[PDB]
Amino acid sequence: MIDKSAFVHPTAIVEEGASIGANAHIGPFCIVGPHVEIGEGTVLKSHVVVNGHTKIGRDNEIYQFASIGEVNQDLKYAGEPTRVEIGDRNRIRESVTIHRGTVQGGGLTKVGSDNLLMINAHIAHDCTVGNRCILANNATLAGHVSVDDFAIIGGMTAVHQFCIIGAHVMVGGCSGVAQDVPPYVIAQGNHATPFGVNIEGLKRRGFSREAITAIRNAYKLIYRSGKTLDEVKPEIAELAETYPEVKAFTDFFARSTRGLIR
Amino acid sequence: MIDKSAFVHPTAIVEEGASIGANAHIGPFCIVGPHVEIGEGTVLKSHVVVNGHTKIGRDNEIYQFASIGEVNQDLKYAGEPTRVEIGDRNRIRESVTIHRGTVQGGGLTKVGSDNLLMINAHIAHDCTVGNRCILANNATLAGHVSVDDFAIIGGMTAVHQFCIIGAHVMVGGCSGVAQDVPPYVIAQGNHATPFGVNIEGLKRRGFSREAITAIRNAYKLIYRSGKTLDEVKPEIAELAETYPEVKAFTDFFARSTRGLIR
Amino acid sequence: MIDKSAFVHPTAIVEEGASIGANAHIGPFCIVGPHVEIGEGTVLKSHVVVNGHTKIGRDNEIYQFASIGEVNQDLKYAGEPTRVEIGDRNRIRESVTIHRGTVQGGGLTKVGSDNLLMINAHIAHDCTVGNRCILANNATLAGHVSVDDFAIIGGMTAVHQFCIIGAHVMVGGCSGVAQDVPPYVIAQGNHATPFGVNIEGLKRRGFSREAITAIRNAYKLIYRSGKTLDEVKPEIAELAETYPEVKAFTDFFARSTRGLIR
């Protein structure tokens, strides 16, 4: 159904079943599918396409030429009624693409809130994206990719399917990411390599000097110890008992699959 | 002319002379030129632009924001009535671009069948593309480029004008291709380099173990012999007399211009 | 106001206050804001978006899916009425983006004349672009970037905010530019490096053999002398007294901030 308070540009095409929230705004030449759900105060500038089984939050801003809920580029996919969930307060820039999941992958492509998806940024089937993230121009995510909170991805950067990107992480741009990227680190180059701890961000974010240091130590333990993960894991765990920020490493390790970057 | 069985969204703009096949489908806000020819069962999702002297097959699927038959970015080009031919069963993704040829280059940009042109993939004036190919996200082809059957091109990969890309070849992605790429090989890096034989594909494709080996030998002959091409050519030719898959090398060599990758 | 001689496609949406020049051409499904000013003989193919406080010259050609005057991706920006000025005779290709400036940056994004902005090329808030330039496919400019006359930028090339790009310069493509790029040079690679003097262009442009040589010497002085800039500056200045083409180095140095490439 559609809100009396909602604005629908005469030129737009809303399909029957499409549910549109109050005070939302649908600009010219947009197309909204019958299974779409657009939250309050959300805006579709114009020439936007929203289809599939898509759920979109409130106060989102979506620019022209974006294509959301679209069918994916998987060859196995065949019209199965997969989904897309998008949080609130996102800013989705021109030409951005967000594809519906695969039953195989789990049928769901998810995007959190308060994120910034720059131009031509691409989100593949079955990804998962947190909050307060930033994906720069042309950044491209492969299928099954997971990006965590506060993560920032350099433009023209490619993330390889199944990879995980830690919270507070910083990815160069003009980079290629093939293994998992642990929290708080900065990565770089074609085949990213760790450059250390994203201090600046931790700073800007409110982290204590102690955590920031605790964090720094963990990194060392990891990349500098010369020990194998299997040997450090515990060391970190311990540390996490005093410094909570560290537990992040742990949880992450528990998800890592492509192993980490080096 | 237009098929009574063909669907034309009221919002679309079909120009007089535009010939549209049976059961084709033209979505909202599309524009089809007067010299366009769209085959049976072909679909234009919406917000699509087809112009120029363009011939499009059947059962093709073309997504929003694609621009086909468009005029090219050559500075010498001046409105000459050049062409574009597209086969059948292709899947042309959002924001893809396919430009009309140059009289100089030969006036024709051609695309085969059953290909997969991912997002923002770009096909320049005068290219030639086979069948069952895949061009990934942001892949960009320069003018006069030739891509052969079963070829696969990594996303964010650039191919340099006049280059040739062998059948069954695999190109990395985040790569730059400046010389010709012989059949069955895998290439990689900014200034691609051979990595060997795309075994996996040959496997998946039905190639015999013998051909696959014959192929493997030819590669060696090429890159490992330490002989100059002029010296190996014959060796290969011979081999091709027993293993037909090999003749591919030959034909290729007969087209190579930028010389090969190393 | 709008010219009786101007063509406005019924489907387009021109806002009240939008001033459109004589003999201009506004294609289907375009949107022109109330503060837009489009010069004589300028063309908007279709599905184009022009908004903000934008001033556009004459005889410009703008292709579908371009987005001009759009609001920028700066997080500090908040709806301040910043501007965009575009010269004449430009050719702005599909999916190009040109964003409005920031009050902070100076509130103005400017583009000269006779330039060629290829597909998906991106111009950030507060940039400055000269004349007769070329930005290739996917080329992306960061904020506060300055590109000078005759400059040419390789596709898939990224320029870092605050950088300056000399006149007659040539940038590789699949490159990353982080420091200023002096006039007449060729740059390349991920983290561009000087390759020498763009002789070919100087040739094609009409430069004398003497200037071309004078130029060549200056380069040497710079990169080969092994002296520090502070020590060469004067040497060059002097030289500029006889060879005017050289003064370019000087002026440039006077703007350089990120220092130069090496």
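Cβ from N, Cα, C; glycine included.
Straight from Swiss-Prot, the features:
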- A:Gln73, A:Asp74, A:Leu75, A:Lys76, A:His125, A:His144, A:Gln161: substrate binding site (BINDING)
- A:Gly189 to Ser: In strain: SM101; temperature-sensitive (VARIANT)
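Within 8 Å of the centroid defined by the CB atoms of A:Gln73, A:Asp74, A:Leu75, A:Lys76, A:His125, A:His144, A:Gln161, the record's substrate site, lie the Cβ atoms of A:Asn72, A:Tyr77, A:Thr102, A:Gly105, A:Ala124, A:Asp126, A:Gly143, excluding the listed residues themselves. Filtering of the binding-site residues A:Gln73, A:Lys76, A:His125, A:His144, A:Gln161 by Cβ separation from chain B (threshold: under 8 Å) yields A:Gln73, ordered along the sequence. Cβ crowding, taken as the number of other Cβ atoms within 10 Å, peaks at A:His125 among the binding-site residues A:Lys76, A:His125, A:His144. Around A:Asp74 (substrate binding site), the C-beta neighbours below 8 angstroms that are at least 6 residues distant in the chain are A:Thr102, A:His125, A:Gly143. Fewest Cβ neighbours within 10 Å among the binding-site residues A:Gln73, A:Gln161: this applies to A:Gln161. Nearest neighbour of A:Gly189 (variant position) by Cα distance, taken over the binding-site residues A:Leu75, A:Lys76, A:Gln161: A:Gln161. Sparsest Cβ environment among the recorded positions A:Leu75, A:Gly189 (other Cβ atoms counted within 10 Å): A:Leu75. Mapped onto three states, the DSSP output places A:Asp74 (substrate binding site) in coil.
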